[PDB]
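Participant: The following block contains the structure, expressed as structure tokens.
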Amino acid sequence: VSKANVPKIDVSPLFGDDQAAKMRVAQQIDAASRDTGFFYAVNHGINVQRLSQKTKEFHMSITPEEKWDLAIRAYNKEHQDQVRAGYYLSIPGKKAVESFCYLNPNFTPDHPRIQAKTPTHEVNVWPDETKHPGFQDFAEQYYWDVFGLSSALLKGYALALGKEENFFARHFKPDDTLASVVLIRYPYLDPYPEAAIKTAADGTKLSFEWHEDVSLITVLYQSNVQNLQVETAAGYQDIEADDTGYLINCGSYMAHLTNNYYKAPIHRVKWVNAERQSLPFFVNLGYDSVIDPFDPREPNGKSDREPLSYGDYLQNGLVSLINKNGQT
Ligand SMILES: CC1(C)S[C@@H]2[C@H](NC(=O)CCC[C@H](N)C(=O)O)C(=O)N2[C@H]1C(=O)O
Ligand SMILES: [Fe+2]
């Protein structure tokens, strides 16, 4: 198996005001997006050691009782309002992965989209503060930390494409973003349940089959265990791990907007029997956000693709991903 070219890009100029230095970052984002589709963001400023520590304490200390009380409706029929936010249980001897998903902390009962019961909007559920002291506080602050990094990255992508730096970021707002954090535990198990291992057409043992992300971009922290592969014309290539940087890739909304100039890379997760973390932030816009598609390859930039509102894209995309690769 070949190893993928995944450059490390110092993103710190995107937080400053040296415009030429921003353009040089933008050029590297362009190059990576038109090659394998992945890069690592370094010099991001986020304390990822604390992220990993706090996430481990939560996963290792939560009990079955608490998991039922937080479960999404796939696992608890009482919770008809929890389609996205909450706990995604493992099934001993059958499904190894488990995860906790939370949304914009500004989604409260006061919020007008919650009042209106608009699809894909939900109010977060949290464990009891006395059993997990400080967890909710940490997780809400992490949301805004990685929101900040993602805003900067979106300025980078706008400049890469020849647009003003707020082209994408103007639609990525704290009052209405549909972005999500998912805290995924991949356990060590001995014996490892055979039902939790898929075999690929090429013979590779997999935890999660091929997919495109439902996002604009995906901002991923993982612990230092190699697992991801990206599809190329010549076959799948391994992405090297780096537990100090963020792994960045486009989702299928970016491929729509750019007439596939920036593809959403197809990627998959190899089976590895090791205790590890996978912590994505899916950069999603607002429910009514629409960007006119364009084609960077043409001088006029005109594209025959139809504009698509983000909320419709997301509702369809989240269901399709379940039907294709299973309930996570
Ligand atoms: C490869 C990934 C990073 S991405 C892939 C898979 N992704 C999803 O199911 C999308 C979750 C969306 C979330 N509930 C929401 O409402 O926004 C997952 O989990 N996987 C991760 C993994 O297994 O590491
Ligand atoms: Fe993915």
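Note that chain A carries Swiss-Prot numbering, so the residues on display, from first to last, are 4-331.
So how was this one determined? The header says X-ray crystallography, 1.6 Å.
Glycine is treated like the rest: Cβ placed from N, Cα and C.
In case it's useful when we look at the structure, here is the feature table from Swiss-Prot:
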BINDING   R87, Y91, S183, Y189, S281  isopenicillin N binding site
MUTAGEN   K98 to E  Strongly reduced the catalytic activity
DOMAIN    176-288  domain 'Fe2OG dioxygenase'
BINDING   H214, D216, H270  Fe(2+) binding site
MUTAGEN   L223 to I or V  Strongly reduced the catalytic activity
MUTAGEN   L231 to T  Abolishes the catalytic activity
MUTAGEN   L231 to I or V  Strongly reduced the catalytic activity
BINDING   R279  2-oxoglutarate binding site
MUTAGEN   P283 to L  Abolishes the catalytic activity
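Give me the lay of the land around each of these features.
Facilitator: Cβ environment of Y189 (isopenicillin N binding site): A99, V100, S210, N230, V275, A277, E278, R279, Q280, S281 lie under 8 Å away, each six or more residues apart in the same chain.
Its Cβ placed at the centre, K98 (mutagenesis position) has 16 other Cβ atoms within 10 Å. DSSP assigns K98 (mutagenesis position) to a strand in the three-state reduction.
A simple way to gauge crowding: the CB of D216 (Fe(2+) binding site) has 23 other CB atoms within 10 angstroms, across all the protein chains here.
Long-range neighbours of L223 (mutagenesis position) (same chain, six or more residues apart, CB within less than 8 Å of its CB): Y249, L250, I251, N252, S281, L282, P283, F284. In the three-state DSSP scheme, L223 (mutagenesis position) falls into the strand class.
Note: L231 (mutagenesis position) has non-local neighbours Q225, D241, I242, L250, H270, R271, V272, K273, i.e. same-chain residues 6+ apart with C-beta under 8 A of its own C-beta.
A sphere of 10 angstroms centred on the C-beta of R279 (2-oxoglutarate binding site) encloses 19 other C-beta atoms.
Cβ neighbour count for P283 (mutagenesis position) (all protein chains, 10 Å cutoff from its Cβ): 22.
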Participant: Report the DSSP secondary-structure composition of the domain 'Fe2OG dioxygenase' (176-288) as helix, strand and coil residue counts.
Facilitator: 9 helix, 48 strand, 56 coil
Participant: Beyond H214, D216, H270, what residues of that chain have CB atoms within 8 A of the centre of the Fe(2+) site's CB atoms?
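Facilitator: My list of surrounding residues reads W213, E215, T221, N252, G254, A267, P268, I269, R271.
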Participant: With the Cβ under 6 Å from ligand 1 as the test, give me the qualifying entries from the recorded positions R87, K98, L231, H270.
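Facilitator: By the Cβ criterion, which requires under 6 Å to ligand 1, the hits are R87.
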Participant: Quick check on the binding-site residues: of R87, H214, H270, whose CB has the lowest count of neighbouring CB atoms inside 10 Å?
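Facilitator: Taking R87, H214, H270 as the binding-site residues, the minimal 10 Å Cβ count falls on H214.
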